[PDB]
Amino acid sequence: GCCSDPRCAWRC
């Protein structure tokens, strides 16, 4: 996922 990687970090 996106947040799976801290690039996103939207609490997943």
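We're sticking with Swiss-Prot numbering for chain A, so the shown stretch reads 5-16, in order.
Determination method: solution NMR.
Every residue gets a Cβ built from N, Cα and C, even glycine.
Looking at Swiss-Prot, the entry for mutagenesis of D9 to L says: Reduction of toxicity. In sequence order, no residues are near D9 (mutagenesis position), counting only same-chain partners six or more apart with C-beta under 8 A.
If you take the C-beta of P10 (mutagenesis position) and look for same-chain residues 6 or more apart in sequence within under 8 angstroms, you find none. Among the mutagenesis entries in Swiss-Prot is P10 to R, noted as: Loss of ability to compete with alpha-bungarotoxin.
For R11 (mutagenesis position), applying a Cβ distance below 8 Å and a minimum sequence separation of six or more within one chain yields no residues. Here Swiss-Prot notes a mutagenesis experiment, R11 to L, with the remark: Reduction of toxicity.
Taking Cβ-Cβ distances under 8 Å and a sequence separation of 6 or more, the neighbours of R15 (mutagenesis position) in its chain are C7. The DSSP secondary structure for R15 (mutagenesis position) is coil. According to Swiss-Prot, the mutagenesis experiment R15 to E carries the annotation: No loss of activity.
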